[PDB]
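Below: one structure, written as structure tokens.
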Amino acid sequence: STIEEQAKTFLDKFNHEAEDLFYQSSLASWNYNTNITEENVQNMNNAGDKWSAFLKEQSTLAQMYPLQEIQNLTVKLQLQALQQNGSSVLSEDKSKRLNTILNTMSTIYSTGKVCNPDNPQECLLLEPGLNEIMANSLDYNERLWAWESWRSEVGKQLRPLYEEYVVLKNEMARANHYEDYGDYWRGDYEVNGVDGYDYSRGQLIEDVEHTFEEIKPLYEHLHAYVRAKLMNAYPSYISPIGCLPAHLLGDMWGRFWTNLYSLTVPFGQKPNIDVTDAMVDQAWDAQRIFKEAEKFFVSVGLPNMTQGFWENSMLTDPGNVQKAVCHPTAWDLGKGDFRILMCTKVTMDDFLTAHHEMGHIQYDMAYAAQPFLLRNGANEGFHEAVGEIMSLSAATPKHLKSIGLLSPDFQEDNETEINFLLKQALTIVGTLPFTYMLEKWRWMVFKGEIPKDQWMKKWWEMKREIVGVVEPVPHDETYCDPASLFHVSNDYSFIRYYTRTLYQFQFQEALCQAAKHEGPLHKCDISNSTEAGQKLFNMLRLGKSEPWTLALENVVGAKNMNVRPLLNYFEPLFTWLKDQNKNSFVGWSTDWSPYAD
Amino acid sequence: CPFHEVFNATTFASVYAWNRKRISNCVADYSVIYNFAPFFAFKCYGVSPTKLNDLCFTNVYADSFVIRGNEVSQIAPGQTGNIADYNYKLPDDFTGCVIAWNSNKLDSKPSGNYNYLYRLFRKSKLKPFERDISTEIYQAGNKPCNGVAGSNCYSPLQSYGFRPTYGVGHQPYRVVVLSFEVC
Ligand SMILES: *[C@@H]1O[C@H](CO)[C@@H](O[C@@H]2O[C@H](CO)[C@@H](O)[C@H](O)[C@H]2NC(C)=O)[C@H](O)[C@H]1NC(C)=O
Ligand SMILES: *[C@@H]1O[C@H](CO)[C@@H](O[C@@H]2O[C@H](CO)[C@@H](O)[C@H](O)[C@H]2NC(C)=O)[C@H](O)[C@H]1NC(C)=O
Ligand SMILES: *[C@@H]1O[C@H](CO)[C@@H](O[C@@H]2O[C@H](CO)[C@@H](O)[C@H](O)[C@H]2NC(C)=O)[C@H](O)[C@H]1NC(C)=O
Ligand SMILES: *[C@@H]1O[C@H](CO)[C@@H](O[C@@H]2O[C@H](CO)[C@@H](O)[C@H](O)[C@H]2NC(C)=O)[C@H](O)[C@H]1NC(C)=O
Ligand SMILES: *[C@@H]1O[C@H](CO)[C@@H](O[C@@H]2O[C@H](CO)[C@@H](O)[C@H](O)[C@H]2NC(C)=O)[C@H](O)[C@H]1NC(C)=O
Ligand SMILES: *[C@@H]1O[C@H](CO)[C@@H](O[C@@H]2O[C@H](CO)[C@@H](O)[C@H](O)[C@H]2NC(C)=O)[C@H](O)[C@H]1NC(C)=O
Ligand SMILES: *[C@@H]1O[C@H](CO)[C@@H](O)[C@H](O)[C@H]1NC(C)=O
């Protein structure tokens, strides 16, 4: 007889009708993802569209309970996550146009071609052949030709589509009371009505700009080092007080610098640890690796596997004819069914990807008791952090000298310490300025602060101001460089890659403080310490039930993301770097340019 | 005693209408169930599980049904949930024995098995030891529905989706509850 009681009565008929209709779609998708045949494609698309139509009908039905009188918090969260109109609030023609341009953008990105100016019959796609030249070559002109032709002949096709997708998304987000699309994107970190844990969408921006200011005194030194070393592979092309040309960084855009490690290794006379011969000359099969991972996970206090995961998961690659696209994933088909998909081999990198996947699986196993709509990470960035700290801790010499792969003594020196820390920094702290800058640009575009006659100019200005790279050939307002990225064209959010990198390290410095560590942070392990597993499981089993700024307090002790753990983790490399630039010039000026002559 | 006629029927009934078989006055031999199978769950509450053969009473009843996996822990004196409140409630001075075992390979087929229902919408909590076979539209709002599905008027019978590729906790378990009050 209330407008609140008819909420629980309705959520029970939806938390049982969806947990069943979702299993069909998920299983039918798995059946295609591991056995690529023709009939399986339609067998998956059928169930997929069925589940989508069911969700749409439930959404248009649940608009009868006004969110203004619901008093409980869990039912409010469920109704709010189910109520959002999302897209389709536009007219019909507008929605059709938007879908068409999104598909066109994805297709143009996937199948672009760029050839030679002296032989136009031998052009290569992006994935198998271009970012391989951009990753393995060492000649200046070849990298320059690649980086310029990938943006001159595939970028110029995305501008007259982006300049319309922007307007369409702006309208779709303003028809839901958001004031722009950037607010819709940040609407994941929103928390309202907890009295002590409030978090308005407008603050997120500020928070980012108040933590990235604490990283610069390390990124600057890393940058000066990488530059002083690059100036010995391509002499007379880099000036000692300028920026780095944006094509010598290591890949097409400069997102990760990890492909530079062969040029800028500090001590090139010590091979960092790689137990790939001890694994092979001891007859390790593709199943012993997962046994070791499960043993490590049961050491800290998390449950065993489900006994339905060993029978159905596809750990090995089916040889003769079962051609199956295997990018390592961990599935959550529901109803107590957890599976892993990865064409594993016997090397080291897969020995860590196994732990990453089992971390995802432990997370998805912990919160399987909540309702259906709340089975997800606390926000869009917790999942990968939880999955990553495990692999971060499962590659330390104290661990690999106790599992058996390494020798029992294996004398260790500070040189391999520096080596490993730098190889980590060239991927962790080398992608934060770029991510922050790209997200800032996309926000300033969607909000309307940059008129559409000033896109490329502001983009390159911000790249020179923050990241520290400069364009090698002048780019006017006909090109479109940001659209030549994968996450920008297919309409994916990007801010998460900047929050995860923070959360992750915080978790470490929390759990290592429970296991009562002694040395520096990067030599720590959470294995054989049950208190760590308990402190972590206290947060794992929450899902989206509580606001994320609470589940972050249960394990750390703060309320928001911080940046002290990252610098605490990178302190040794920092102390070494600050004593390597006595002669160089830490910093960069925004006036030099490779064409200012 | 005719126990093998209730532990072995080709199919049990669903929970919302369980099957009650009353035992007459004859000789009872429990030595066959005690050494029958793994018996995932077997808890006696009044009678001596190690001395069962030494007592006897007037009448014994055998109820039988099929419930989900993680819900066996609700067939017990004084529990609460979607099963022990709307479908099958045990009193507070229970005296029988609860036994339940796995039947994953007999009641579950691929592509779903929609023949094991369970009612989850009832206006009033069930009094001890009562069954209901009603199939009237449970009306939640304030508007007469006159008997059609729609908004705030839901149909109360919903079926399990039993399938073989489930985790322990959703595979169909078979339950045979004994009550005592023959020798
Ligand atoms: C992978 O998919 C193909 C295509 O469906 C399967 O090939 C047939 O599958 C049906 C469905 O069970 C069988 O009745 C046929 O006998 C299969 N044909 C052949 C030539 O095998 C194939 O079985 C699937 N892979 C596996 C491992 O089952
Ligand atoms: C309404 O809110 C209350 C508390 O605010 C929820 O009560 C919890 O319910 C779960 C499962 O029913 C119990 O495990 C907890 O112990 C309860 N909390 C307390 C403090 O008693 C209730 O579940 C919410 N309504 C719904 C439909 O979930
Ligand atoms: C979600 O979309 C609907 C339109 O599809 C919005 O408008 C309401 O739609 C219902 C259904 O026809 C009408 O009965 C109401 O009169 C409409 N206006 C209202 C409720 O003000 C609806 O407002 C949207 N809700 C949200 C949260 O975006
Ligand atoms: C975690 O604890 C276990 C048990 O305490 C350790 O396993 C034993 O380690 C000792 C150390 O030399 C060996 O002598 C034993 O043979 C090991 N047990 C078995 C069954 O092999 C394990 O080494 C610890 N791991 C870490 C990383 O500390
Ligand atoms: C690694 O550790 C050794 C000591 O264990 C360091 O060697 C000392 O370095 C300082 C630097 O000026 C010298 O003054 C000392 O005389 C060195 N000791 C010896 C015995 O020669 C070494 O510098 C460290 N290297 C790194 C990269 O951390
Ligand atoms: C329940 O029924 C099954 C078969 O419906 C019985 O299994 C029989 O067991 C006897 C003794 O082991 C065998 O000789 C038969 O061949 C089995 N039948 C089949 C079809 O395999 C089982 O014994 C019955 N349970 C009880 C308690 O009587
Ligand atoms: C996990 O499985 C192993 C292997 O069967 C067993 O020895 C161990 O006791 C199990 N632990 C738990 C907590 O289930």
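First residue shown is number 1, and so on along the chain.
Just so you know, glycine gets a Cβ as well, placed from its N, Cα and C.
Among the mutagenesis results in Swiss-Prot, B:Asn8 to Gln (Swiss-Prot position 343) has the note: Reduced viral infectivity. The residue drawn here is the original one. Here Swiss-Prot notes a mutagenesis experiment, B:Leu117 to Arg (Swiss-Prot position 452), with the remark: Increased resistance to neutralizing antibodies. Decreases HLA binding to NF9 epitope. Increased binding affinity to human ACE2. Under its mutagenesis entries, Swiss-Prot includes B:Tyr118 to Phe (Swiss-Prot position 453) with the note: Decreased HLA binding to NF9 epitope. Increased binding affinity to human ACE2. Swiss-Prot documents B:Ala140 to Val (Swiss-Prot position 475) as a published mutagenesis change and attaches the note Increased resistance to neutralizing antibodies. Under its mutagenesis entries, Swiss-Prot includes B:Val148 to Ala (Swiss-Prot position 483) with the note: Increased resistance to neutralizing antibodies. Here the residue is the original one, but Swiss-Prot notes a mutagenesis experiment at this spot, B:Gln158 to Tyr (Swiss-Prot position 493): Reduced host ACE2-binding affinity in vitro. Quoted from Swiss-Prot, the note on natural variant B:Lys109 to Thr (Swiss-Prot position 444) is: In strain: Omicron/BQ.1.1. Listed in Swiss-Prot is the natural variant B:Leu117 to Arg (Swiss-Prot position 452), annotated as follows: In strain: Delta/B.1.617.2, Epsilon/B.1.427/B.1.429, Kappa/B.1.617.1, Lambda/C.37, 19B/501Y, Omicron/BA.4, Omicron/BA.5, Omicron/BQ.1.1; Contributes to cellular immunity evasion and increases infectivity. Record note (Swiss-Prot) on the natural variant B:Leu117 to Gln (Swiss-Prot position 452): In strain: Omicron/BA.2.12.1. Among the natural variants that Swiss-Prot reports, B:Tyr118 to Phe (Swiss-Prot position 453) is described with the note: In strain: B.1.1.298. Annotation of the natural variant B:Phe121 to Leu (Swiss-Prot position 456) in Swiss-Prot: In strain: Omicron/EG.5.1; the original residue is retained in the structure shown. According to Swiss-Prot, the natural variant B:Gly161 to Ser (Swiss-Prot position 496) carries this note: In strain: Omicron/BA.1.
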Tertiary neighbours of B:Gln158 (mutagenesis position) (same chain, Cβ under 8 Å, six or more apart): B:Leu117, B:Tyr118, B:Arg119, B:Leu120
Euclidean Cα distance (Å) for gap endpoints B:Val182 and B:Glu181, 7 residues missing: 10
Winner by Cβ contact number (other Cβ atoms within 10 Å) across the recorded positions B:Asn8, B:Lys109, B:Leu117, B:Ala140: B:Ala140
Among B:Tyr118, B:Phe121, B:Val148, B:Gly161 [recorded positions], residue with fewest other Cβ within 10 Å: B:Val148
Cα-Cα distance linking B:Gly161 (variant position) and B:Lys109 (variant position), given in Å to the nearest integer: 10
Inter-residue C-alpha distance, B:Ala140 (mutagenesis position) and B:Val148 (mutagenesis position) (nearest angstrom): 13
Between B:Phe121 (variant position) and B:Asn8 (mutagenesis position): CA-CA distance (Å): 31
Chain A contacts among the recorded positions B:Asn8, B:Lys109, B:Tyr118, B:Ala140, B:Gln158, B:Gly161 (Cβ under 8 Å): B:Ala140, B:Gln158, B:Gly161
Those recorded positions in B:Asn8, B:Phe121, B:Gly161 whose CB falls under 6 A of ligand 6, listed in sequence order: B:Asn8
Distance from B:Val148 (mutagenesis position) back to B:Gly161 (variant position), taken between C-alpha atoms, in Å: 24
Integer Å distance between the CA atoms belonging to B:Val148 (mutagenesis position) and B:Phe121 (variant position): 16
Collapsed DSSP category at B:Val148 (mutagenesis position): coil
